[PDB]
Amino acid sequence: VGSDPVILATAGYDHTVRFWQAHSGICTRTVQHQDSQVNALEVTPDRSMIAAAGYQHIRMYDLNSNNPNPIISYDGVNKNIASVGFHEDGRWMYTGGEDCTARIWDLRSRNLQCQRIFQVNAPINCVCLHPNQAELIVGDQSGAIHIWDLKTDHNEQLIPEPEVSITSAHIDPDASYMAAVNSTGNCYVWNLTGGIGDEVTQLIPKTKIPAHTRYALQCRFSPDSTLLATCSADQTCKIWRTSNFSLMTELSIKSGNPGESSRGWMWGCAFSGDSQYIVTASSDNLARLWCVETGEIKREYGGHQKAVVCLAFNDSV
Amino acid sequence: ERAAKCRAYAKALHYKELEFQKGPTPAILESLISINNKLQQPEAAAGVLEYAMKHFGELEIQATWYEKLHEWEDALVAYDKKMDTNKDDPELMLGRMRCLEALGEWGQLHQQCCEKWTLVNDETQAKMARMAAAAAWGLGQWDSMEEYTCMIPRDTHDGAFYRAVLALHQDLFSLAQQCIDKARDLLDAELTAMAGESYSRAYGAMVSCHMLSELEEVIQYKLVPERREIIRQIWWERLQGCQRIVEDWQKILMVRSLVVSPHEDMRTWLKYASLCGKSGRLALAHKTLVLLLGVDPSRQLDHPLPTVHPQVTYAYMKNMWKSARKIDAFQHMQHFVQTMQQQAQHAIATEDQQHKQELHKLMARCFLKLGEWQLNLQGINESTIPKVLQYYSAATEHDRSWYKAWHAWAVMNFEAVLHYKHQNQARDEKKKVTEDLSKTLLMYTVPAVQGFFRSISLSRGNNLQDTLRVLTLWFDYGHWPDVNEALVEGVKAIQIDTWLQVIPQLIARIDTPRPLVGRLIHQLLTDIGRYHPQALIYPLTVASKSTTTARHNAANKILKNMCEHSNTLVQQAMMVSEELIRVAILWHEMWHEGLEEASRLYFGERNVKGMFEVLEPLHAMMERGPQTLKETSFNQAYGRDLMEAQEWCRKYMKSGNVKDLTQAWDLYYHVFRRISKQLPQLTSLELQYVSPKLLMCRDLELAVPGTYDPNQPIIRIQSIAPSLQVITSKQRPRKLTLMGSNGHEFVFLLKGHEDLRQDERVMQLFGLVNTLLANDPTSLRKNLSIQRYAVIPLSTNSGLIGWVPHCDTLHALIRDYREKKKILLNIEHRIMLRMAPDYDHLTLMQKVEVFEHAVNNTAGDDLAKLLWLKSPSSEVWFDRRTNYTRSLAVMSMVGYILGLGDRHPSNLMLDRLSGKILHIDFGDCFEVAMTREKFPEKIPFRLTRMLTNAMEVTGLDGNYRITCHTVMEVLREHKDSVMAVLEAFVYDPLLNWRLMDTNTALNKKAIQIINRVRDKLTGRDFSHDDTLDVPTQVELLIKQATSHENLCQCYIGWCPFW
Ligand SMILES: Oc1cccc(-c2nc(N3CCOCC3)c3oc4ncccc4c3n2)c1
């Protein structure tokens, strides 16, 4: 299950976290995740185990022991835990809670306590880690994007348009582009000054994309740094060209007649390694595999009783 | 026939709106403003235009929207932009002109007519003439008028009218006489041609009909010399009385202008200019006064103002202030007063007393303004304080009477007091200090008191603010002899009446430890006992049964004192209130809660010292022996068990066992199960078992709880209804019902365990807000009020509540509709749980979806739809809506100021007969609801979806919002009276408990709450730094009350989907 070359995980309000086999749509194993919905799934760079960020806890089941139950729980933190991110070298983990804190977790040690805390006014919706492992990007509900220097502990903030909560933020593998998506439905792109190693690492605004009319729920760069994906409450994942910042492929689950009242929000997405494919999480209880280029629904992973909010995807050797 | 014509229009509007429901089109939108116009509903329709704008910029030209929005001044400079950017465009001129003729800009209208006369367009030639005729009429030039009148057809009412004016100038009387009647019949047949679907031209026909009969008095004022007083009187009365927006009155005076020059009318034109300034047409008002002055729009700007007409100058002065130039205004005032006092002292040769007097009163108005403005320019500090006090005292001198003068002076002293106090607490944060402070405060406290006293006597029946303020100084100054004498003087001086407004505040301070303070209270309270007891007993009765000794003690003296004077009334009231508290929580009912509590402390907390405290009074309570049949029938079935259950408890106290103690709980769980069974069997109480004393009561002299007011014949309890329905609830309240000695029936709600004293003060605040609303003309125009009810506390536990007739809770009205239409009551709820089982724990983002999803799969009609099915007609239906919307908007704004939380569907109800809304239960006041730990409110007032629906479509745009700023306007104006009341029960000694519930000294906490209230009354509620004007604040608020983000967080019982 962590032994198959392609890990695909799906979670939501149905108290399970389900694992699928990429190329067929057949569900491998399912694990019990009761007492909470699942807010975020992320598979550790180590391919050993997956993380389920929930309500006041982060449960972590194992991809290797192919059976049991949560290896580690992390408790003693009130309100939801919204984002999870790991640091390449095994033992680091990050979270942004509704408790307005960004927390650094030592994985190779005991304590429900965390090695560090960064605290802001307003809940933290997303946390992502600059490729250089040295800076953390933190976006909160007030609309501020924080750069936390993991060495200098130097808080440095930046609000774009916001008096609007920024929803997710991502930064491309090449460290050339950072993107943040907000609840208005906008997508902001910056150019990265690669200060690094004796650091400066600055942000120069490049574009605002009118990505969506409704809540924009997540954004993600393809491994390529070719494309940028935008998931939204308008039941749509929009894939944009980094060269033009023009729309390339739109994916949607919008009924087929105005009198349907939607059914399904496009909660999350995850590109394939080769950046050829994209996976999709929806409230209509299904994950979806799309061809990035044709926008073709190549598979439909149906199984969850209640909604899906969570994806995890892995492509490593 | 006439009452039958509006009926069809109302019924068509229903379907017309339900069509707009189906698809919002400009087609319907047209046939909607129009039909609402016929229904002479002006503002509701105006809301149709707000929507028309916000979704269709499509009858185009932002100058056409500004013109239809009667914003002439906005449409003018929009048309200037539109004409100078574009070309000639025949239509763009006609609009540019209409703006002028409404603004009364005859200067430009006449010019724009002549200076542009190519007008090859012949329709452009036809309208043209009507406008330039009046323009010339406004500018004297009768030649131009006649020229342009010769172009108006005699077929038009207009053509026949302007002939009547030109005749009357050249003195051709029987010409004008006939011109009047022709134009009448040309307009009579014209109000039948545009039969219903016309402009404010059936409302502006009253402008023409007025003008025509007035023009017939202008006739009367030409040949026969003997109505020069009679005509001027009616002209004058039907003016201060009459209410027609600026623009009509211009024309109206222009008719009177043929007959009387402004310099003989003066008072008339000043009154008119007065309205132009208040309504916000200063540029116009200025021109009125410049004429009246006979001197410059002070183009000679560095020059002194002319004292020629002392009255006119004063107006110009305050127009200049209200205008931009306000440092310039203040300067001309200082000098004006200096000139005025010299024009008095020296220029008064005795046989000139009237002029001296009117001169002296105008002066007092000046000093008032001088102080007002100094405060405005500099604020309150060590340099301004004595200067404005100097100004106010001076105003006090020159008018002696006049409420405002004395008031202003009191507040100044009282804010002088406050300034130093708040500077000294500022000092203390970082012995000769206290002594100078003592002398400082004593210097300002005594005038403050005195002033407030002479102000109150000048207010009579309208002094609540001042009266409370007297109390702040009284209560707040642990009394120094100097202050006390001033108080004693006032007490003797001012009427007894006054204090009734204030009785609960007074009683909150009976047990005052400050000895000089206490005496006066007691003595005054007894005097208030001498004239109108009744107004005293109920409250005093509560106080005289009070755990706190000094309270009940001092209360009993006053009652004793009242017996030497009104004994049986004291005795009657004594017993009635006693009996009623027995009926509120019955023996077994007290036992049940007591047994629940005792099982929590012991079995679930290991606390026997708390548990014993729970049970011991219940045992002592019955130790007194049964007193009613209901008390004995409990005593039989349960008494022996309990009396021996306490026996085991008291074997353990001395033994310290646990087997002694478990025998007790063995017995305790027995009766509990028995009572729990009989509990849903309490659906009625018969008086003859429960309280025979109350069944006995016949033709008492005690007045029906909360009916007594002087002015009004005392309504007494002539009998009590023998059965009290038990409203089956968690607190099972009683539907006590009483018989009036006037015949009518009075219903109450006997509440067992809720401290009702808060709701009293809330109802008190309301009364004031009602007054204020009745006193603002606009609010009075639209019948804006708070549906209030009687609240009579009976202890800390119990009390009575006035039962408004014809009212069902929102919740009830829905539960019926839903069961009648076969909808599962809690359908939205069930939808949500099916989708997200862990709803209460989702992220905001996730919650908003679950919520939205539930809304999109349910009818928002319900409320709207059942109020249409209820209505017997359609006009009835319409008014019930107009009522509902307005009344709700009122308590949206007031509710906000009071910080009124917990507005769930069983806490507001609707009067099924008028439609006016009604709020009950005022526990969660001030931000409390929002401050709580679990499930904090994010809402200012419920503006929930089925409420909105039930209004007119284009709801919040129409009546709701207008009514919102209208109410909010009043509140900010009267921000101080409103703050007096609120301050009075935030710092009320006994009521401070509702703020220490932030846990599940106070001095600091209380201050915040009150600032928070001021913030809300000074547009600083949102951002600290900005000072939002009303409509913005309003807009911001409606936004906050509507945010799905806010509503999805509301605890499920609040029904954020109803
Ligand atoms: O101020 C409070 C505090 C607590 C409860 C109530 C209250 N008021 C009610 N109305 C007062 C206004 O006119 C109609 C009756 C009221 O009517 C009710 N009907 C059933 C149960 C409770 C109540 C109830 N509770 C009022």
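Note that chain A carries Swiss-Prot numbering, so the residues on display, from first to last, are 8-324.
Going by what the header records, the deposited coordinates were determined by X-ray crystallography, 3.6 Å.
Each Cβ is built from the backbone N, Cα and C atoms, and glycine gets one as well.
Taken straight from Swiss-Prot:
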type: MUTAGEN; residues: A:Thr51 to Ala; note: Reduced ubiquitination by the SCF(FBXW7) complex
type: MUTAGEN; residues: A:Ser55 to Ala; note: Does not affect ubiquitination by the SCF(FBXW7) complex
type: MUTAGEN; residues: A:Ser72 to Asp; note: Impairs interaction with MTOR
type: MUTAGEN; residues: A:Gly192 to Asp; note: Abolishes interaction with MTOR
type: MUTAGEN; residues: A:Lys305 to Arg; note: Elevated assembly of mTORC2 complex; when associated with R-313. Decreased sumoylation
type: MUTAGEN; residues: A:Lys313 to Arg; note: Elevated assembly of mTORC2 complex; when associated with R-305. Decreased sumoylation
type: MUTAGEN; residues: A:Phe320 to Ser; note: Impairs interaction with MTOR
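Distance from the CA of A:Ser55 (mutagenesis position) to the CA of A:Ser72 (mutagenesis position) is 9 Å.
Take the Cα of A:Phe320 (mutagenesis position) and measure to each of the mutagenesis positions A:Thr51, A:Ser55, A:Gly192, A:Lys305, A:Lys313: the nearest one is A:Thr51. Residues from the set of mutagenesis positions A:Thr51, A:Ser72, A:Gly192, A:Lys305, A:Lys313, A:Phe320 situated with their C-beta under 8 Å of a chain B C-beta: A:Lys313. Following the DSSP three-state reduction, the secondary structure of A:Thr51 (mutagenesis position) is coil. When the mutagenesis positions A:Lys305, A:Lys313 are compared by the number of other C-beta atoms lying within 10 angstroms of their own C-beta, A:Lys305 comes out lowest. Here A:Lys305 (mutagenesis position) is compared against the mutagenesis positions A:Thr51, A:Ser55, A:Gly192, A:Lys313, and the shortest C-alpha distance is to A:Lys313. A:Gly192 (mutagenesis position) sits 35 Å from A:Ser55 (mutagenesis position), taking the Cα positions as reference. Counting every protein chain shown, the Cβ of A:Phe320 (mutagenesis position) has 23 other Cβ atoms within 10 Å. For A:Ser55 (mutagenesis position) paired with A:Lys313 (mutagenesis position), the C-alpha to C-alpha distance reads 27 Å. Between the mutagenesis positions A:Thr51, A:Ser55, A:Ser72, A:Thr51 has the most other Cβ atoms inside 10 Å of its own Cβ, all protein chains included.
A:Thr51 (mutagenesis position) is 26 Å away from A:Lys313 (mutagenesis position) when you measure Cα to Cα. The Cβ neighbour count for A:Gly192 (mutagenesis position), using a 10 Å radius and every protein chain shown, is 21.
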